[PDB]
Amino acid sequence: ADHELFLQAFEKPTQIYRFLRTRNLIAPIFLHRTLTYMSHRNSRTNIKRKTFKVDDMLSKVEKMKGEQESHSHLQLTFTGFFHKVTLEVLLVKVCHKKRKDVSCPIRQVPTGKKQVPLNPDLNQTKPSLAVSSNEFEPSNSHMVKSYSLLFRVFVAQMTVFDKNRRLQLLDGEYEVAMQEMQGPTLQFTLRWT
Amino acid sequence: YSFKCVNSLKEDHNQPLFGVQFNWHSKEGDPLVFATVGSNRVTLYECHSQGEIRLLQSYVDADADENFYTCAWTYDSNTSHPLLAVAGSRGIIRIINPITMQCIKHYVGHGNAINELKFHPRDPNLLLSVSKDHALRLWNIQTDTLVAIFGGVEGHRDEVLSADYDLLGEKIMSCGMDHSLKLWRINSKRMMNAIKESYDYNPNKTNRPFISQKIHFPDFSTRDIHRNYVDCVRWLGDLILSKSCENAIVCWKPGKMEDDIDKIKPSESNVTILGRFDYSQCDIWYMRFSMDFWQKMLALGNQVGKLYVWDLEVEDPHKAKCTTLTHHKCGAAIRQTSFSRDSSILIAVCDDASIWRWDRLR
Amino acid sequence: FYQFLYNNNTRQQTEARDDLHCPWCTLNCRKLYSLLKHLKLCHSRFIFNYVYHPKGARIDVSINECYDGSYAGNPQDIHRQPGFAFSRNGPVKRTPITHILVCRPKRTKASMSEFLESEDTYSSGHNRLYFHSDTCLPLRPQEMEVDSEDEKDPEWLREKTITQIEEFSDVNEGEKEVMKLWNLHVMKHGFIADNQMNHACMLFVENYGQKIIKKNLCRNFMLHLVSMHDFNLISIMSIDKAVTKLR
Amino acid sequence: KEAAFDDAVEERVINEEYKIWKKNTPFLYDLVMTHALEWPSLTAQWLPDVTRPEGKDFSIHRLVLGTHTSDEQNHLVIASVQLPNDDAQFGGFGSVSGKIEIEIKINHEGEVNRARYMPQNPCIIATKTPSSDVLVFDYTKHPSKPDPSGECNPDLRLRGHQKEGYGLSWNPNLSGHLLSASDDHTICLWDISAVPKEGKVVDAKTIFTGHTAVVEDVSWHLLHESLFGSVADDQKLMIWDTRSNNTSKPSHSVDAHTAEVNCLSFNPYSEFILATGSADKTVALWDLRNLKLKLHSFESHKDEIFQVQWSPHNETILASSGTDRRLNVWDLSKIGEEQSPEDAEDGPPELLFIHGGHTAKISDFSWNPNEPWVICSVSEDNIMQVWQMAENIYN
Amino acid sequence: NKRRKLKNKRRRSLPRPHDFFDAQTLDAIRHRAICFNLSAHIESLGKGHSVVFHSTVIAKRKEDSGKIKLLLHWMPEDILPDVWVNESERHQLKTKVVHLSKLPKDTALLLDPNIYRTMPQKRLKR
Amino acid sequence: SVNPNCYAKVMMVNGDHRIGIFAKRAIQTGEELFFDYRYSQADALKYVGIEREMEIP
Amino acid sequence: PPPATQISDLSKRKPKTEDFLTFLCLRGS
């Protein structure tokens, strides 16, 4: 008869199996490398004789190899807004979710503002610098995720740090898009005085 | 008598249609909503002026491949939300709340199929589901606990398909293919104790489950009324209507004409026949008529698609001045009929997925 | 080549996208044995067969008619009302159960010569859910023990026999009550022996002798006794006992 | 709501996964035992004593558990189980009579928050209860049959904690010495060996107040009776030593993870190795000397983990499980070992094995002496799971 | 029993044990899968094992030298943390394909909650 | 079933004919019970043709 | 159906509506 009805009979089993693959490829029920008939996987034997006190000094070896530091004291100088009204900036702090709380809490602070002209394109004026202290702290970042910054004339966001303990930004020039409620945009550059 | 077809809609599934239901459980000024059960689809509609009918939310039983047979409008006092129970060949009761858009009360336990659904006139939480296995079970949906069951050892030896509540909900008539006429008195001192206790139950109270009761001894029985299958009996006050495949409708009262219905003992066997509103062209069963809200007007369809209409006034079977309304476009099989909570709107449903609304010509 | 068959009435054939790769799970099997082993276990909802190809490999598949798709947890949970089902929010009394599925893995080595040619349960306990016999309703493990549902004498039987007594016309009501009490005494206990017959005598008078006074049907009851003494089930001293119990 | 709808869909999923897991189970597991209990038990542990009947593959093992019920009387229960020492004996392996049963019942109060046997005499046990007093029992003195009167006899029970809690650890060397944690943020100690006929209730011998948060784990060093540590929700663990003057200043301290930590486990073989899980899907370990540097971290788990244990007879094996309804096995000898791309896509080399054969979340998993290759595990569904991995993974 | 064969020794033909799944959930999953493919394109573009990431720029960054950089961003908004890229490697990163095994931990629930649901959903009890 | 764990046996009690059932073999907890209806072979196929048996040999 | 095109029949069967992809699934109708 018509294969459409034949396909219709088998559609649900295949659709079920397609979703089953997707979740297991993300949350597997078992280790496929442990399969007897898949023996080429994990072909290496278990050398249980391998000691584990060696992990102690090996950890020190990588730690002095992976020593990190940060500049010091964020600074940034303003540049004219570009669009076809002043602008405000905000700083936020993101924290890890604990057992009792359902969603990871986030705290925000009004870092400052600047009196940007009404879409100043060029030759607007004769500059101003925004001063940021050492608000970020590695010990604080131990208990909370990395911080981030907000921009509103109008919403925009820019994050300072990553979980790899390496700073994302640097003292070059920046020009972020400015979305409302290409297009609106604010420019500046970063410093470390 | 003062009626004419003003509207007619047909469902696209072309499945045979079944029990109709008009939401008489409404309030003054509420939209006039009625419901109907198909094979596996359930559809609701509201009548409107000019002959328009606006299709309302409609569902389908895409999981249970069965033909729905009976339905009954439902109301919840707690949420003030109306509902409507349904049933079919698989003997499973589902009660969908239009406010919830869904059914969340699941009730199974009947043997083969369900062929009748009706609520208590006073308590909306009590329902009788007549079944194919000759069983008469009662459910306390508000407590979800089962109530006494009727039939059993001395019940109908054949499938019952027609039963009715009286106006006050005190006696329940029952008739099936065995042509037996068995009734049971609700007011029996034992039962309301259980009904009260049906409302007093906690599953976590004890390991002992609720004790629903069993009955086998009707307050009266007989079979002399019809020599063919009976499928339409109603409580005409203290009088009892009855319709068979033999193209006659007969009303009758127990014992002698002076005998009180409530004074009749179970040992009684006498009959008083006072009904001759006969018909024709409808020699097959599984046809159900309709009644107006005020019990003043009787309308019955026909297999050949006509109508058999009489009033419940002083007009009596002494002459039986019939009103045979007819629409030429409808002739296949008038499966059921349904009045509104008044005598103004009549909806006639044909078997071939088509309905035919008749509005009063007053 | 993948063959899909519906009673051979309608069928579709496709071509494999790369060899030794699962169409559904997208696993690079790298072994046709690891492939066919993957097919049955992973895709249990279907059936699979090897029909060979001009190249050498062709697979035909179809639906598992006896697929074991069903709920595996506590059976009592399914029949609860929605919302109450799948609660998992409190301890639930459930019947004990035990199953044994692996006594020793066979661990047979892979071999296609045997595998293609071939292609070419220690449970214990009350597993399934039981239902109330009287009312066709599901049981709960809580009451799973006391539920005899059976006894010496059902209630409806008591009703039917009493009704049948009234049918008799030749019997005055004084006598009619006598056997009603006496009979209902009988299948209440189900005596079967002559010794029990006598023992039932002082037993019946002991329980209902006051009710005999209440009904004031004593004289009929002495005569009802005398019949048994005529039937040899009663001795004279037994009759004396009834007199003492009555008075 | 959609969450209710999705959970209902999730109910179908977990049933599917168990079905799928069951299908593949025999070819990956060398033993499959399953049993369901009337009332869920929070924790379970093997009796160290074991006996193997002559000429009989099934070995006599005994397990101890508690009772958690809705509103009925709870009991302290000890159950026996038979498991085939020889798999060559094919009533699948043994007789049809069954290989598992329960022998001991004693009235229990509330639910067993935590219970263990003191090593120098497994007959005497202590049980953490919803009541403040930590109950102590010995099944030898008490009748095996449950007492229907409802009375319990927590003889030599322990006082000292204001409220209930989690965390119990007998001293491996000192007899009668155990550390208990509570919601009182305090760690209490007792000396059972020194307990007189004082009234069958023993006040805390020593009370510690180091952690600021609810202390939930505390354990002695597996080799040193003097050394012990505590773990609380404060995400900070602190190492302690006995007789060290004030009881609130720890000898050492470190924050284990960025989320709450409630699981501590020293290595029985290596003195220095101390495994520490966390609720942030992360499990780690530390060194007795190197507190500032984490040796390694494990994050394969997809939810909170609070039960950790080191495999017997196997120093390289550590296992943990939690709310993700998964149990993860790790090979220490394989940390960072190069593996084929078919292995990296499967898991890290250090990841030994992953088990997920239980519809309900498992609250406890426990192996036993003399059987390093089987794990008992208690799920919420009253299910007792015992299973043996294939030898092929560990050659 | 020593001669105990495989588990297949049950019966020839018996009534079906009734399937646990349902229809209305099946359609919802399909449409959820359908709308999932409308953005991730696992079935259409990823062949059931891959996801397509098209690159967009939020900010343009220029240093003191000619290493002008762009901050690439991808539409699913559940993608990897946002990274700075230069102008030279623009226009071919405009189509990034990442395997499922390479997805971050948090992305497991971002794409679909039903991938893993913490069944208690709250602290009813320990 | 054709190979039942139970069998039917007529008996005489106090002048009353009755039929009882007894276990054809020893039986453990939770078994399903069977006995031979003992109709004709053609009748057996007509009503009780289901045998639910796999052939070991 | 006469053309046994490819494994693409799966990609033909599922997206029967809502902008069927690849524009070639119609061949194996």
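Since chain A takes its numbers from Swiss-Prot, the residues it shows come out as 81-152, 156-167, 182-223, 228-254, 295-322, 351-362.
Each Cβ is built from the backbone N, Cα and C atoms, and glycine gets one as well.
In the structure as shown, the Cβ atom of A:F86 (mutagenesis position) sits within 10 Å of 20 other Cβ atoms. Quoted from Swiss-Prot, the note on the mutagenesis of A:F86 to A is: Fails to interact with JARID2; when associated with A-90.
All chains included, 19 other C-beta atoms sit within 10 angstroms of the C-beta of A:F90 (mutagenesis position). What Swiss-Prot notes for the published mutagenesis of A:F90 to A is this: Fails to interact with JARID2; when associated with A-86.
Here Swiss-Prot notes a mutagenesis experiment, A:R196 to A, with the remark: Fails to form a PRC2.1 dimer. Note: A:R196 (mutagenesis position) has no non-local neighbours, i.e. no same-chain residues 6+ apart with C-beta under 8 A of its own C-beta. Secondary structure from DSSP puts A:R196 (mutagenesis position) in coil.
Closeness to chain E is evaluated for the mutagenesis positions A:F86, A:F90, A:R196 by Cβ distance, with values under 8 Å counted; counted residues in sequence order are A:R196. The DSSP secondary structure for A:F90 (mutagenesis position) is helix.
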